[PDB]
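Visitor: Have a look at this one.
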Amino acid sequence: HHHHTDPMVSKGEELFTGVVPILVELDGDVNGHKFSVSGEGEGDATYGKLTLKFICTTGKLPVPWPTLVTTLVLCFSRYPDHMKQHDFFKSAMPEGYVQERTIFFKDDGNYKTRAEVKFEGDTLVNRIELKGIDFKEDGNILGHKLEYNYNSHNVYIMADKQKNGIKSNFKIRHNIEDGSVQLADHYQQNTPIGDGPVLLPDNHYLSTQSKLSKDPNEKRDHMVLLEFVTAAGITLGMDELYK
């Protein structure tokens, strides 16, 4: 909804009232295996909810789909009302923001990603380039030894006032089919594309859950993703209103 006392908050909330269509495009190269992914779906920031289907448009995906979840749109996070002044991601819209990561897979290779997230008309677009190097051919990634699932996790967000943006580092644990875990250490920075002001947040976290599934009628290599992302970690207003 639109009704906030801060007109800067109102501007960003306005763009994300209702269901917004999403397009995702990724071009990737991991150890010289070139691939492309296209995704479509919709986001509903009121509930923190994304529903997306991704297709590998070059044939078989050379890495496991779960390793691409975090790469393949944090403006759809649900920020509670008392935290809306800390929503960097919507405040950068519609001009958008850049999201850069390095992801280190423990005892394996790394991904470097750069994405632009912005509106094209009514559609929110996430355009990504991914470069992966130093992977082991018989490791868990190029060897496809990961389970097709995704563990819930919390991620801390901090301002980077020098870059007028945010930074975040966090660990993802991917499940290996033998019951072990493959760690993926993420380093992330985001910066605005426009030159206007943005909301720089106090420290807080995002709580994320994802469900991965398959489309039984789809013969192409693909992933169906339901993702929820909710902001938390700042207590109400002046204090607690219920004591």
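Every residue number used here counts from 1 along the chain in the order it is shown.
Looking at the header, which is where the method is noted, we find X-ray crystallography, 1.7 Å.
Keep in mind that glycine also has a Cβ here, set from the backbone N, Cα and C atoms.
As annotated in Swiss-Prot:
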type    : residues                                            : note
MUTAGEN : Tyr150 to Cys (Swiss-Prot position 145)             : In mut1.9; shifts fluorescence lifetime from 3.03 to 2.74 ns
MUTAGEN : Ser152 to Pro (Swiss-Prot position 147)             : Increases fluorescence at warmer temperatures such as 37 degrees Celsius
MUTAGEN : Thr208 to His, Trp or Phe (Swiss-Prot position 203) : Results in significantly red-shifted excitation and emission maxima
MUTAGEN : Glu227 to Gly (Swiss-Prot position 222)             : Suppresses the 399 nm excitation peak, leaving only the longer wavelength peak at 475 nm
Visitor: 10 Å Cβ neighbour count around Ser152 (mutagenesis position)?
Guide: 9
Visitor: Rounded to a whole angstrom, what is the C-alpha distance between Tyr150 (mutagenesis position) and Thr208 (mutagenesis position)?
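Guide: So the alpha carbons of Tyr150 (mutagenesis position) and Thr208 (mutagenesis position) sit roughly 10 Å from each other.
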Visitor: Could you give the Cα-Cα distance between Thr208 (mutagenesis position) and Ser152 (mutagenesis position), in whole Å?
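Guide: Computed Cα spacing between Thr208 (mutagenesis position) and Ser152 (mutagenesis position) is 6 Å.
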Visitor: Please report how many Å separate the Cα atom of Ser152 (mutagenesis position) from that of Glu227 (mutagenesis position), as a whole number.
Guide: 10
